[PDB]
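All remarks here apply to the structure that follows.
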Amino acid sequence: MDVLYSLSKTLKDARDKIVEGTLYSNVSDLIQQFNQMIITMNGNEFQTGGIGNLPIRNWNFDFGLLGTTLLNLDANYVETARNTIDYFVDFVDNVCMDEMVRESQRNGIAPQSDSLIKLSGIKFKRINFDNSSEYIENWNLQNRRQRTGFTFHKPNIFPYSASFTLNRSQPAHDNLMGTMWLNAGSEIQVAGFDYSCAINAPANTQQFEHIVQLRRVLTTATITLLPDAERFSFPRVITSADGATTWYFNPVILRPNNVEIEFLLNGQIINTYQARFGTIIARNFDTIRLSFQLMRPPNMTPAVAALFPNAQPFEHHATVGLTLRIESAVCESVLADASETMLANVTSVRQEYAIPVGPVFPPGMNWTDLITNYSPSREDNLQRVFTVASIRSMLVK
Amino acid sequence: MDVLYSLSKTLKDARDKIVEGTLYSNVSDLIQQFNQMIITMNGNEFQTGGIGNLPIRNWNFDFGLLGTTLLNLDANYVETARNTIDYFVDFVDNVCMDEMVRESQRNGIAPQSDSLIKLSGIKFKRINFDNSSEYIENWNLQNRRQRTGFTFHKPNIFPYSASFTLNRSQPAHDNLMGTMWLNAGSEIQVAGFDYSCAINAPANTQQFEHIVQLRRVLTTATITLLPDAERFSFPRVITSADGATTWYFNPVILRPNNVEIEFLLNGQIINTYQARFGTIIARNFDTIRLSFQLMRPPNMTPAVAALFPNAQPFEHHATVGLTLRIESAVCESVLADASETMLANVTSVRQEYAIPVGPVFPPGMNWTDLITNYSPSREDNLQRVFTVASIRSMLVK
Amino acid sequence: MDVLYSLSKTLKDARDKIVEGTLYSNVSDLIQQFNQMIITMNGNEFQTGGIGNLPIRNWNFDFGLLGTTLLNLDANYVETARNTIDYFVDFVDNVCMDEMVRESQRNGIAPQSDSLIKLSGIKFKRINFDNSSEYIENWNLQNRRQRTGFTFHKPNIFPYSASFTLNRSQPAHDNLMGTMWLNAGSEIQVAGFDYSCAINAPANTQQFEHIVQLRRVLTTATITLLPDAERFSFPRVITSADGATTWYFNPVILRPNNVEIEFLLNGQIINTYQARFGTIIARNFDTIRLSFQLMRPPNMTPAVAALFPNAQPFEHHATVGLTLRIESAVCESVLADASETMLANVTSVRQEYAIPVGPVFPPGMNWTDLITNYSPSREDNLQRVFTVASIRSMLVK
Ligand SMILES: [Ca+2]
Ligand SMILES: [Ca+2]
Ligand SMILES: [Ca+2]
Ligand SMILES: [Ca+2]
Ligand SMILES: [Cl-]
Ligand SMILES: [Zn+2]
C-alpha cells in the first residue's frame, strides 16, 4: 500500500513541478526520485482487471530516464516527461481500481489485487517516499499498532433509523405518551409527547429518555444542542407498530424541562451538560443519553387552558423535543463524512463495473448496512479501499 | 495566469520559509527561485487599475538579490528580504484585483488585464514554478484539454426557486392536489399534497413527480434523502399563480409511498434508489427525478378517520414530502460552494470599487442569475476570475 | 511559540519523510534540520505539569545525531530515528498541554508555561523553521502588527439566545404582535407575528425588524437567506416574559413582504439586499438588520377568509419569517467553527485534567459565555491556546 502511494505521490509532484521554464534546482530532488521509480519499475509486467466488467490490462515498463543538465526546463523536456507520466498515471489508476473492488473475509488488511501483491515485494521498496497524507499516515501507524484518528466534519455515525415507542398505549390510540426519533447521519432528533399533557402524572411532570449507542468511539467532538425538534412539530398520520392501523399525532410544543445530556464511555459518564444549549464539547464517548421532561404549566392564560383539558378527548398533544448535531469529531476508524469523497469513490467504481456482491461488504456498499454491523472484518476492508481511493484521487479526480 | 500564480507562490513560501535563525539549507532552493524572480522582474514597468474606482498604480522593479552565504539566517537578512517581499506582494495583489474585475464576451479565458497580458509574454516564463494548487492544476489541465474536476462540499448547484404546480384546481381553491418545492443551494425539498386525500383516486393512490435538471454534470456526489419535508409541513396562506387571490394550505403528513429517486445522464437512468433513506451515492448525473405516492390508509383509528372525510369541505390536507441534500460532489466546472471563498472574493472586489455592469456577468455578480444561464462564455470568465481570486488569497486574506 | 511550532513541524516531517528504502536526497535537508534540533535541544532540562491533575514530568535531552551516508534508507536507520522522534513527540505534546491549560489576565499573548518561556530564549531560535500553517502564519503577522484573517466554514459567531419581544401585549395574551428569534451558531432565524393579521393596521401592513450585532467584524462572508422560518411555524405554548403565565401561539404562514437585509459597519450600510433569496455576499459587516413586513391579503378565497376575521377571538395568527445562515466568512479573530477542532481540543484537555477555573476564561470554557463578552484579554488568551492546540494536532491526533 505504501509503495502504491508513492508512485502516485511522485506522479502528482511530477505533474505540478515539471513545468516549462522552471529552474532545475526546483525539481532536482524530484528528478532523482522520478528516475529511481523508472529504474525500479522497468522490466516488470503487471496484470490488472478481469473482475466484473473491469477490463484486463497488461502493463509493461520500458522507459528512459529524464535528463539532469538543463538550467531551466524547456518545452522539450516537459514533453518527454509527460509521456512517461501518462503511462504511469494510467497504471496507477488501474491498480487502484482493481484494489477497490475486492475484499476478503480472512485478511482484509492485506492487498487483494495481484498488482498490489507484486508491489509489496522487496525490490520495489526503493520507490517508497514521503508518506504525509492523512490516510497514508494512518495506514502507517496502524501497522505499527499506534494510535490513529481521522477527523470528520459531520461524521456519518448514526445508521438511519426513524421510529417511535409508545409508553402508554390504547387501541383507540387516542391517549398516548411516547417518544419519536430520527437518527440520520450526524444528527439526532428526539421528541417526547403526552396526549394527556401530564394532568394525571405524578408531580405534573413527565420524563422522557432517548439512548443512542454509537458503533465506534468518538473523541473531541463539537456538537450543537437545540431545544425542540422541527421534525416532530407538525401534525402527522402515522402507521402503527403492528402495522394494522394508523394513529393521529397533533402536537403543541412546550419548552423541554430539566434537560440533561450525558456522554458515556463504558457506562461512566464522561461529560454531562444540564440546561445547556448551543455548542458543547464531548471529549470521549460511545453512548449519548438525552433526558428531558414535560412539565404542565402551572399558570395558563385562557387560550392555553383551552388546549389542555381534564379528560379526553384531547385535540392537541403536548410535545417536547431536542436536536443534537455533531459538527466535527475524531474517530480511530474510517467513516463516511460530509466533506470527504471516499465512499462515493469506492461505491462508484463498484457500481460502474458491475462488481458482484462480495462477502465482506453489504450489497451496493450501502452505508446504513455497513455502519449498522460494522465488524472488525468490515473495518479492515473499509480502510484498505478508502486509502486506495484517496491515493487514486491524487491522480484521477 | 501560470506566471502570476508563481509570483504569489514564491512570495508565500518566502514569507513562511525565510524566518530568523533558520538553516540556509532549508531555504537554499527557495532563495534561488526568489532571486530568479527578481532578475526576471527587474527593469519592467507595470500599470494597473483605472477601471471603476480602482486607482491607477505604476509599478517599477529595481531590487538587489538576496545573499547566499549565512549558515543560519539572521535578523538582518530577514529585514532586507521583507522589503522586497512587501513591494512584490502589493503588486501581485493589485494585478489580481485588476484581473478580477474585467470580463470579455469573445475571449473569456485569455487574461483581460494589461499587467497579466504583459506577464504572459515569453521572457517571464522563467519565473514559473510549482503549480500544485487545485485551481492552478485545473487551469493547466484545461489548456491541455484534459479532464478536470473541482470538489465541492455543498455544491451550489440549484438556482433558487420556490414554486408550486396545481394538478387539480378550483376557483374556490378548496379541493387541490399539487406539488410544491424549494430548490436552493444544494438542497431540494419536494412536497405532494391532496385535499381529497385520494379517496376518489383510482387505487386509492396518488402519484407525484418532481424533476430537477442541473446546469452542469456532477460526479461521485454524496447525498442524503429524508422522508418528509419540514418546510411544507406547516399551515400557510399562499399567493396564487395568476396573482389574483390567495389559497389556504393546511397539511397533515403521511409517509410517502413507493419512493424512487433516479439519477439520469442524457436520459438514461444511471442510478436508481427505491425506498432508501440516508446516504446514497450518485456516480454520474445531470437530472434528478423524484417519484413518490400518496396512499390513503386502509385502516384508520377514530381520530384519523375524522381527519379525512368523504366529501368536502376538507379541513386537513394530506401531504407527503422528500428532502434531498447533496453533501459533496465533483464538477468539471467551477461552482460556488459552502466551504470556498471565491464568489465572495470576486463579488467583494467588484462591490468595493464600484465596477460598472459587464456584459459577461449578471449585475451584482448574483449567483442565481449566473447559475441559471451558465453559458460557456460565463464559464470561461468565471474560472479565470476564480483562479486569480485563489491566487490572491495565498497572499492577501 | 514559533520555536514550539518548528519542533513539531520537524517531528511531523521526520515521521512522513524518513521511511525505509527512501533515497537520501529526499530527506537530506530534513536530516540537517533534525540534527540541528538535536544539537540545540541537547543538554537542557525542561519541566512541565503540576497544574490540576496534570502530572509533573522532567525532560532530559541527550541524543546522537542521525547518519548522512546511506544511499537509500534502511530498516536500521529508521529504527534509530524513531526512538529520538518518540521521546521528542512526547515532550512536545506535554509542552503543548501545559500551555493549553493556563491563562493570564495581564499578558495573555506571552507564553504562560515554564517550558515555553525557556524555549523563547535566544539559543533555541536556531530550531526555527518553515512557519507555513494558517495558525502560525497568523501568529507571526500579529506580532508584526499586520493584517490577519482566519477562514471559517460556518463561523460560530452568534451566542446562543432564543427570545421574543411583544410589541403589543395584553394580559389575556390573546391579541399579540411580536417577533421571536433564535440566534445560534452561524444561523439567525427571525419570525414576525400578528394575531390581528393587521386588519386594523395602517396601510394594512405590519413592519418588523430584527437587529443582530456581532462581537467581531466579518469579511467576504457567504450567506443564505430563505423566506420563512421553519422553527417558528408550528404551534407552541410559551412561558412568559415575567415568567408568571403562558401564552399560546398558533401560526399561519404568509410570504414576508418588502424584505431587506442590511449589512452595516459602524452604522453605514455596506451591503443592502432587497427581495433577494439564495446566496448573497456581505463583504464587510459588524451588524445585520433584517426588515420584513406583514401584508394582509387584499383578495382571499373562502377558506382563507375564514382564517382571518374582523374581531377577536382570532384562532390562527399570521406569521412571516426569515432564515439567514452564514456558510463561510473571514475573521481577524479566532472563532470556533464547524470544521476546526480547536475548541474541542482545548476544552477537552482542561476537562480531563480537572483544571480549576481561571480568571481569563469562563468556567468549562463555554463558547456562549466566551463569545458573549469576548474581550481583548480573552482574545489574546484564546489565540495562544488555539495555536498550541493546532501545533499539538500536527503530532497528536
Ligand atoms: Ca467501546
Ligand atoms: Ca396545526
Ligand atoms: Ca450534459
Ligand atoms: Ca467594529
Ligand atoms: Cl454543513
Ligand atoms: Zn459543512
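Cβ atoms are placed via backbone N, Cα and C, with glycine included.
Annotated in Swiss-Prot:
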- A:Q32 to E: Complete loss of in vitro DLP transcription activity, no effect on particle assembly (MUTAGEN)
- A:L65 to D: Loss of in vitro DLP transcriptase activity, no effect on particle assembly; when associated with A-70 or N-70. Loss of in vitro DLP assembly and transcriptase activity, and almost complete loss of interaction with VP2; when associated with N-71 (MUTAGEN)
- A:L70 to A: Loss of in vitro DLP transcriptase activity, no effect on particle assembly; when associated with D-65 (MUTAGEN)
- A:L70 to N: Loss of in vitro DLP assembly and transcriptase activity, and almost complete loss of interaction with VP2; when associated with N-71. Loss of in vitro DLP transcriptase activity, no effect on particle assembly; when associated with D-65 (MUTAGEN)
- A:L71 to N: Loss of in vitro DLP assembly and transcriptase activity, and almost complete loss of interaction with VP2; when associated with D-65 or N-70 (MUTAGEN)
- A:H153 to S: Impaired homotrimer formation at pH above 7.0. No effect on transcription activity or on VP2-VP6 interaction (MUTAGEN)
- A:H153: Zn(2+) binding site (BINDING)
- A:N266, A:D286: Ca(2+) binding site (BINDING)
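Annotated features taken from Swiss-Prot, shown on the structure.
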{"residue": "A:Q32", "record": "mutagenesis position", "contacts (Cβ under 8 Å, 6+ apart)": "none"}
{"residue": "A:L65", "record": "mutagenesis position", "contacts (Cβ under 8 Å, 6+ apart)": "A:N35, A:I38, A:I39"}
{"residue": "A:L70", "record": "mutagenesis position", "contacts (Cβ under 8 Å, 6+ apart)": "A:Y24, A:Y77"}
{"residue": "A:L71", "record": "mutagenesis position", "contacts (Cβ under 8 Å, 6+ apart)": "A:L23, A:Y24"}
{"residue": "A:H153", "record": "mutagenesis position", "contacts (Cβ under 8 Å, 6+ apart)": "A:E327, A:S328, A:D337, A:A338, A:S339"}
{"residue": "A:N266", "record": "Ca(2+) binding site", "contacts (Cβ under 8 Å, 6+ apart)": "A:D286"}
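The secondary structure of A:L70 (mutagenesis position), as reduced to three states from DSSP, is coil rather than helix or strand. Secondary structure at A:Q32 (mutagenesis position), taken from DSSP and collapsed to helix, strand or coil, is helix. Not one of the mutagenesis positions A:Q32, A:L70, A:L71, A:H153 has a CB under 6 Å from ligand 1. Chain C lies within reach of A:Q32, taking the mutagenesis positions A:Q32, A:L70, A:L71 and requiring a CB-CB distance under 8 A. Filtering the mutagenesis positions A:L65, A:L70, A:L71 for a Cβ under 8 angstroms from any Cβ of chain B leaves an empty list.
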